[PDB]
Amino acid sequence: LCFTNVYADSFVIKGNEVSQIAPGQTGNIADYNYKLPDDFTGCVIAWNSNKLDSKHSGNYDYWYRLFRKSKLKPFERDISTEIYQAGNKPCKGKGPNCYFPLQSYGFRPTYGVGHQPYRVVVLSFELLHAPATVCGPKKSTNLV
Amino acid sequence: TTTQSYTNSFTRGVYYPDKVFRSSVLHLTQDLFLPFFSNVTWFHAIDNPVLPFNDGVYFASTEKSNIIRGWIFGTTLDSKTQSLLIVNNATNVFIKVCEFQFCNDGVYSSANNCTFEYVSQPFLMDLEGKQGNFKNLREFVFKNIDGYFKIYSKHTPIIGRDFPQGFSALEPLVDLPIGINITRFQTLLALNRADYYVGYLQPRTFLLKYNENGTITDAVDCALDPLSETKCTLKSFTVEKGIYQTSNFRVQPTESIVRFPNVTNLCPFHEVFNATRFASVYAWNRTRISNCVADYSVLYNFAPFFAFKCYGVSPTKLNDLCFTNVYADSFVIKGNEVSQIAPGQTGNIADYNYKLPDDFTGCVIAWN
Amino acid sequence: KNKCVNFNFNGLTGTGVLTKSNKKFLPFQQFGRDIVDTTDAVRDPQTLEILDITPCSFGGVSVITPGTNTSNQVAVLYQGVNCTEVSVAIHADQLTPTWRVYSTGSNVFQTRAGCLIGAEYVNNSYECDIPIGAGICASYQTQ
Amino acid sequence: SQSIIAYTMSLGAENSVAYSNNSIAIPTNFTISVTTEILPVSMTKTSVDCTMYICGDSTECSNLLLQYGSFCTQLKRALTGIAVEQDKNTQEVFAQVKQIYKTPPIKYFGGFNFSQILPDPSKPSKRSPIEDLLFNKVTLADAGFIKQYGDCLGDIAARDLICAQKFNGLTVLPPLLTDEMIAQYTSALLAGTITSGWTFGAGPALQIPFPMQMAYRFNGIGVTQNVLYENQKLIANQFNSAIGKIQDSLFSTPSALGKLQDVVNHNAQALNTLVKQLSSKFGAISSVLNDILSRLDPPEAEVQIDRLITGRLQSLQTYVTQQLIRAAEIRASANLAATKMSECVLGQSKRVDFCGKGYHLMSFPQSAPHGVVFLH
Amino acid sequence: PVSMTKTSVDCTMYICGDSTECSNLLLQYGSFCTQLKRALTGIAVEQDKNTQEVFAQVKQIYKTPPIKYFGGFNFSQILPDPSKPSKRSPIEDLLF
Amino acid sequence: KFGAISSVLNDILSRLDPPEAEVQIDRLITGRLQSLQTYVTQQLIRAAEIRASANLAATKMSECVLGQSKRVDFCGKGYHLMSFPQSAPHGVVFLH
Amino acid sequence: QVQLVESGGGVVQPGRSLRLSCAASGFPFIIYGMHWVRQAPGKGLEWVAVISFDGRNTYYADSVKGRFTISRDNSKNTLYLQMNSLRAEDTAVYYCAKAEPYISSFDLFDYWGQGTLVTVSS
Amino acid sequence: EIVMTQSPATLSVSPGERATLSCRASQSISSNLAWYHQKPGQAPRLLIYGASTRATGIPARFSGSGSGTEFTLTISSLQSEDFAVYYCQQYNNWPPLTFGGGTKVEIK
Ligand SMILES: *[C@@H]1O[C@H](CO)[C@@H](O[C@@H]2O[C@H](CO)[C@@H](O)[C@H](O)[C@@H]2O)[C@H](O)[C@H]1NC(C)=O
Ligand SMILES: *[C@@H]1O[C@H](CO)[C@@H](O[C@@H]2O[C@H](CO)[C@@H](O)[C@H](O)[C@@H]2O)[C@H](O)[C@H]1NC(C)=O
Ligand SMILES: *[C@@H]1O[C@H](CO)[C@@H](O[C@@H]2O[C@H](CO)[C@@H](O)[C@H](O)[C@@H]2O)[C@H](O)[C@H]1NC(C)=O
Ligand SMILES: *[C@@H]1O[C@H](CO)[C@@H](O)[C@H](O)[C@H]1NC(C)=O
Ligand SMILES: *[C@@H]1O[C@H](CO)[C@@H](O)[C@H](O)[C@H]1NC(C)=O
Ligand SMILES: *[C@@H]1O[C@H](CO)[C@@H](O)[C@H](O)[C@H]1NC(C)=O
Ligand SMILES: *[C@@H]1O[C@H](CO)[C@@H](O)[C@H](O)[C@H]1NC(C)=O
Ligand SMILES: *[C@@H]1O[C@H](CO)[C@@H](O)[C@H](O)[C@H]1NC(C)=O
Ligand SMILES: *[C@@H]1O[C@H](CO)[C@@H](O)[C@H](O)[C@H]1NC(C)=O
Ligand SMILES: *[C@@H]1O[C@H](CO)[C@@H](O)[C@H](O)[C@H]1NC(C)=O
Ligand SMILES: *[C@@H]1O[C@H](CO)[C@@H](O)[C@H](O)[C@H]1NC(C)=O
Ligand SMILES: *[C@@H]1O[C@H](CO)[C@@H](O)[C@H](O)[C@H]1NC(C)=O
Ligand SMILES: *[C@@H]1O[C@H](CO)[C@@H](O)[C@H](O)[C@H]1NC(C)=O
Ligand SMILES: *[C@@H]1O[C@H](CO)[C@@H](O)[C@H](O)[C@H]1NC(C)=O
Ligand SMILES: *[C@@H]1O[C@H](CO)[C@@H](O)[C@H](O)[C@H]1NC(C)=O
Ligand SMILES: *[C@@H]1O[C@H](CO)[C@@H](O)[C@H](O)[C@H]1NC(C)=O
Ligand SMILES: *[C@@H]1O[C@H](CO)[C@@H](O)[C@H](O)[C@H]1NC(C)=O
């Protein structure tokens, strides 16, 4: 095939998130962290990686968001540290009724399969009858 | 002591199916209506038999002032299944779905586990023109479709003889979601100081004529005579002179013949169940069963089973399925090991002698 | 009331205009319908009054233009709408057409097939040139 | 004393003739009979609209419909052609003369009474009593030229068929020629044919006294003018009696105008079925678009939305095809009516059983709703 | 030609041979083939009217005189033949 | 597209697995066939109207050209004398 | 008093047909379902067929399904059982039993008829 | 199909004492079971419905108990009209109808 441009998005998620990650799905990751378009034309790749995101005594380096004002548009990022507002209190901080938008995605070498550090990269294409910047191995013959 | 004479229901027992206003329309509905001219059971009073309840019941009664208080519904009429009570006193009503014990006559003797107590205006409205000749006739309709006990009524001192002939609709009164299970019906009597007309509803199609204020002036049954369908196929109440094609007719089949050339198609089931040297579990003989018709009655008569559990198929449903191949692994084993042999199990046999896969589509048979 | 409004009456979602009615609703009745199963009346939950529901205003627009080499003036005909209803709609700017034809007052005509805006009226009679409808024809004529 | 019987049909009264080598039968008296003939000329002009019918003010449904191609432009041309064809049918049938003539102020045409068919000044519609009977015996479900918008809220009771059709976006357009100027056309034609003879249908109108026109029609049927000139009063009285009795024949009969009523009923029934098809699920979760969009996920709701589209559009296609067939039959009838008018009215026709049973003399046109009525 | 064969095609029997579920799902498409039945009925009535118009042009049935000598013209090939039970001319017999 | 992923068969056959490609293929077939059916139906209607016009033209030629017609307003306005035919692309023209 | 009397039984050859009847009186027959129950000699009771209070719902035992037909006539207070293709094992005595709604539509056989014998032999 | 096994095939007791009968079900039927009385040559008579409720017009000497799959029928005092065959019938599974083998009670 011939693709005009290819977009690669890479992120580490948990086991059930692999089932979650798909166009037009439900869940906190699917609505606040990463949303694919309904007419998605591409591939998603998942492989288990428990040797790079795990160590003795744990590793809480990764992050994920559960609190956002509205849904996430497809292919739109929302990196920010704004405390979610509960009700009408303007609280700016952690604790009562004013929560941090994002929580730890902490990983350890000994979890369940659904809780293992799954590595996920998505591939997105925009195939149509158009010019190409990406191609495949095929030699060009002579014109007759 | 009561009688069970028979009378003709005439045209009666039409209510408002829905809560939508119509004016000068001939809307056609499909629901549970009491049929047109038919037989109803006319009772008397002077003991209180328990009539059945199915697909609703039509109740009618004419009386001077009051001799009948309420009704009791539900199953087993005891302290094991939920029941009803719609007894009506002189001022109010006592709708409650509860687990009364029994009374044999201060109508209940237990209210342990029950709720949904309801009270409202009295149902029975009685008026007299300074004389008792205005025999108040009351028509009630109950049904229990998708729970939601509906009650319809229409109170009018009609001419006074008996079940009358003039048309009369029924206005809903209450609609409460009890929805437990109703199979019986009984009527309470007075305490101390010519009725009981009962009809049964059936699923039919009716054509109802509407007035211009939203009342039902008339109706036509769709299955009573050769006519009454002509008026339905070109929906109207006046049909001109002519010939109209209404519907079609079809004869029904009577018998069923299953003739075949030959059908024994013997399976080795006998050869696997009549064996004398069933191998041990450590070396389980596996017999391949193919090119035969699997009748499970031959397995039914040969062994007085003690464990005929099935996982992928129903034990009742085995003669209606076709299988590509059948494997019969036979091995004599101990008692507790019979319960041990099952998908997703553990033990000295489930791990070292014979392991059943978690996705096992078949049945096991154990007989002493 | 009387303004084209959106309503959500207990599940009923739709647009329309609501007025008083002289219905004879039974105390039990709640809704309204007609021959072809379309809602046409609703009992107000409060004050127990029957309010009818008229549809919105819609129709077709037809531009009656002369030959394009000869002029560039055109006239618009809003079909099936009283020309005071459309006139306030132009004034309130709530119509789907974003193209607005001038309304000089001398160009108004309430015909029987709609109302035409952009052409003036006379009281003479000529051979029909382009058919408009309901005994009316238009033409390009020298002043 | 009343019952239903079954019999075999009788083809007609048993009669025999008396042929012989030398025998003739020559009539010595005649009679004047005025029959009637009714022909539809046009039907109700309707102009359906897509999008609104299939996708009620929904952007997503419109976007989904856009993927089906040009299935909403070919259904907006058939209806326009049908309407233009109806207008052409009316123009051909009625507008046969170029100049409008007027009946003379006095009405004495040699004893012939023409008041029943002539316009009545007292009535405000300027129509003959016979036209009035034709009008009052035909009921129109939709006149079209009503502008009934503004009284759906004033309907007070449940809305009728017209308000509901407006609710569903199904409109009707008014005819170009109103029923008043059609009646004026018929009046001009009748005055021309009863004053100037048959000359006005060919060239300039030349006046001719009515007894002389009757005599030359008699001569055209093969009987000399002497017969008319000898018994003018008898034929005048017979003409008056026939004209008087056709009015009672139309008044007393249940329905002699069944064709026009059938046309109206067919159109109304087709519209009613098209409207009723809007409330069927076609195999989806529900028949309401606004409900299956707030109960279902967008990526899946498309499959349920793409059933109403096909059901509604197929219903619309059957409606338009049936309308085209009806238009073809109506056009054939209109062409026959135009030929009959041009032959029997503007002259005398020799074709047998064409302008009524028997030897033809004249014919008078009358206007009827969506049709014409002849008096042979 | 004057008329064609009248047909009365039946929806449920054609589409769903005595199958309750198939008839029930056919009922889901609304009044679709009711128009088809009405159209076929109209076709039948139209054919009957066609043959009536073409043939029943006279109201009194005449008969030929017993003697057939019409000045030398021999019509014996078109008038009905009494010997034939159907009472049809030889030309009609060939046509049949 | 008629609701498929794409309107080019060669594109939708190399961008989907065969078991799933049939679902998208079985929409183009139906759209194309409904378009074809609509075309053939309008063509039949047009052919009927053209046949009616051709029959009228043949009758007019046989009446006005090979004789003189007494019918009023048939062979032109006024008393008829002759008619001359002229050929036209997909039609005929008379000179009354 | 309620009386259930059966009739129509007798001797028959294999492969033939027979019809039984059970007349009912003394109770409101039209509002109850009825049952046919047979008992082969030396064996226990066996359930055969059932018909509802109007007639739309009928169920059959697997041993007689497709051969036995059950019907009623409310206008005469009689119950019928049409039998076709009789085999050897169909020799028994048949009882018509009134039904009384309990837990389900019909679970209790309250009144039983005297029954009639049917035997099949060559 | 729920099969219904009669623990006592045949019972023999003299008049006066108590007789106990047992009937078992293959699956759970709650308290849905009935008992019938059947003398040689007559029509069956209902005794107990619901496994614990006595039928109308029946002396108190009849009683039953049990739930699930194990059911018992008890007669306190046997009499001259009690020596007959007793059948236990299930009705929890409404679609089919099954009966027990039957117990014969006879004079010792
Ligand atoms: C031809 O037929 C006419 C009626 O069809 C006859 O006229 C009648 O004349 C009598 C008087 O003689 C009237 O009373 C009657 O009402 C009718 O007008 C006419 O006489 C007749 N001609 C001949 C020669 O008999
Ligand atoms: C022509 O025919 C008319 C019929 O409409 C005659 O009118 C009649 O007028 C009288 C009263 O003079 C009414 O009683 C009658 O009902 C009818 O309307 C009209 O007189 C007549 N005129 C001539 C000259 O024949
Ligand atoms: C009219 O024409 C008939 C032809 O069918 C004649 O009948 C024929 O008569 C010949 C004998 O000459 C037969 O051989 C033949 O089979 C047929 O019947 C008929 O005679 C004739 N009649 C007159 C009066 O011309
Ligand atoms: C800008 O738009 C892109 C594409 O939608 C989105 O990913 C990004 O987050 C936006 N910018 C910021 C700072 O949010
Ligand atoms: C009502 O019962 C009588 C007598 O039992 C019977 O003649 C009549 O047919 C019954 N009515 C109906 C509708 O079956
Ligand atoms: C009737 O029952 C209601 C409900 O409790 C009660 O309030 C009222 O006092 C009762 N009336 C009589 C007369 O007992
Ligand atoms: C009470 O009755 C309800 C309704 O039948 C039932 O759901 C609930 O389990 C019962 N609770 C007890 C304690 O019996
Ligand atoms: C009512 O009976 C039916 C049939 O046995 C059963 O499926 C349902 O659960 C019962 N309802 C209740 C509330 O017990
Ligand atoms: C009410 O009870 C009294 C006292 O026992 C008795 O005399 C009277 O007859 C009873 N009334 C009725 C209607 O039973
Ligand atoms: C309907 O309303 C009208 C108008 O008030 C009234 O005259 C008529 O009696 C009413 N009819 C009924 C049945 O309510
Ligand atoms: C198979 O069994 C049938 C039924 O008993 C019998 O008629 C048939 O003869 C048998 N097959 C052969 C080939 O004999
Ligand atoms: C073995 O077959 C014989 C012959 O029919 C039979 O009597 C016996 O019961 C069978 N035994 C088993 C265990 O199948
Ligand atoms: C299966 O193998 C065992 C080996 O001991 C043998 O005893 C038994 O008869 C075999 N079963 C068959 C051949 O059906
Ligand atoms: C424009 O149209 C008018 C119409 O009569 C014509 O006279 C004129 O010649 C046209 N212009 C050109 C350039 O042909
Ligand atoms: C134009 O004619 C109308 C009659 O159709 C008349 O009412 C009006 O006054 C006339 N206009 C003028 C300016 O006279
Ligand atoms: C007519 O003349 C012919 C001559 O042969 C004769 O046979 C016939 O009888 C005549 N007609 C009548 C009616 O007498
Ligand atoms: C439009 O015409 C007039 C003038 O405004 C008035 O009756 C009303 O506004 C409209 N007509 C109707 C019938 O609503």
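Residues 689-1064, in that order, are what chain D shows, numbered as in Swiss-Prot.
Header entry for method reads electron microscopy, 3.4 Å.
Even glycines carry a Cβ here, placed using N, Cα and C.
Mapped onto three states, the DSSP output places D:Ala701 (variant position) in strand. In this view, D:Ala701 (variant position) is surrounded by 8 other Cβ atoms within 10 Å of its Cβ, with every protein chain counted. According to Swiss-Prot, the natural variant D:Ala701 to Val carries the following note: In strain: Beta/B.1.351, Iota/B.1.526.
The Cβ of D:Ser704 (variant position) lies under 8 Å from the Cβ of no residue that is in the same chain and 6 or more residues away along the sequence. Natural sequence variation is annotated in Swiss-Prot for D:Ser704 to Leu, with the remark: In strain: Omicron/BA.2.12.1.
According to Swiss-Prot, the natural variant D:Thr716 to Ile carries this note: In strain: Alpha/B.1.1.7. Under a cutoff of 8 A between CB atoms, and with a sequence separation of 6+ in the same chain, D:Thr716 (variant position) has no neighbours.
Sequence-distant neighbours of D:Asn856 (variant position) (same chain, six or more apart, CB under 8 Å from its CB) are D:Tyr741, D:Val963, D:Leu966, listed in sequence order. Variant annotation in Swiss-Prot: D:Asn856 to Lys, described as In strain: Omicron/BA.1; the structure shown retains the original residue.
All protein chains included, D:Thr859 (variant position) registers 20 other Cβ atoms within 10 Å of its own Cβ. While the structure shown retains the original residue, Swiss-Prot records the natural variant D:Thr859 to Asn with this note: In strain: Lambda/C.37.
Quoted from Swiss-Prot, the note attached to the natural variant D:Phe888 to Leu states: In strain: Eta/B.1.525. The secondary structure of D:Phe888 (variant position), as reduced to three states from DSSP, is helical. Taking Cβ-Cβ distances under 8 Å and a sequence separation of 6 or more, the neighbours of D:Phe888 (variant position) in its chain are D:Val785, D:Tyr789, D:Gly880, D:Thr881, D:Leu894, D:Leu1034.
Here the residue is the original one, but Swiss-Prot notes a natural variant at this spot, D:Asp950 to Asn: In strain: Delta/B.1.617.2, Mu/B.1.621. Sequence-distant contacts (6 or more apart, same chain, Cβ under 8 Å) of D:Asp950 (variant position) do not exist in this structure.
The Cβ of D:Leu981 (variant position) has 16 other Cβ atoms within 10 Å, all protein chains considered. For the natural variant D:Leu981 to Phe, the note given in Swiss-Prot is In strain: Omicron/BA.1.
One entry in Swiss-Prot concerns the natural variant D:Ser982 to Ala. Its note says: In strain: Alpha/B.1.1.7. The 10 Å shell around the Cβ of D:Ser982 (variant position) contains 8 further Cβ atoms across the protein chains shown. According to DSSP, D:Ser982 (variant position) is assigned to coil rather than to any helix or strand.
Among the natural variants in Swiss-Prot is D:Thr1027 to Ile, noted as: In strain: Gamma/P.1. Packing around D:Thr1027 (variant position) is summarised by its Cβ count: 17 other Cβ atoms lie within 10 angstroms of its Cβ, all protein chains included.
Checking each of the variant positions D:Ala701, D:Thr859, D:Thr1027 against D:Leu981 (variant position) by C-alpha distance, the shortest gap belongs to D:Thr859. Calculated from their C-alpha atoms, the gap between D:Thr1027 (variant position) and D:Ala701 (variant position) amounts to 34 Å. Proximity to chain C, taken as a Cβ less than 8 Å from one of its Cβ atoms, holds for D:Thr859 among the variant positions D:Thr859, D:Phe888, D:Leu981, D:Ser982.
The CA atom of D:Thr859 (variant position) is located 52 Å away from the CA atom of D:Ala701 (variant position). DSSP classifies D:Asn856 (variant position) as coil under the three-state reduction.
Less than 8 angstroms from a Cβ of chain E: among the variant positions D:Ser704, D:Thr859, D:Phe888, that describes D:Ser704. Distance noted between the C-alpha atoms of D:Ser982 (variant position) and D:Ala701 (variant position) is 74 Å.
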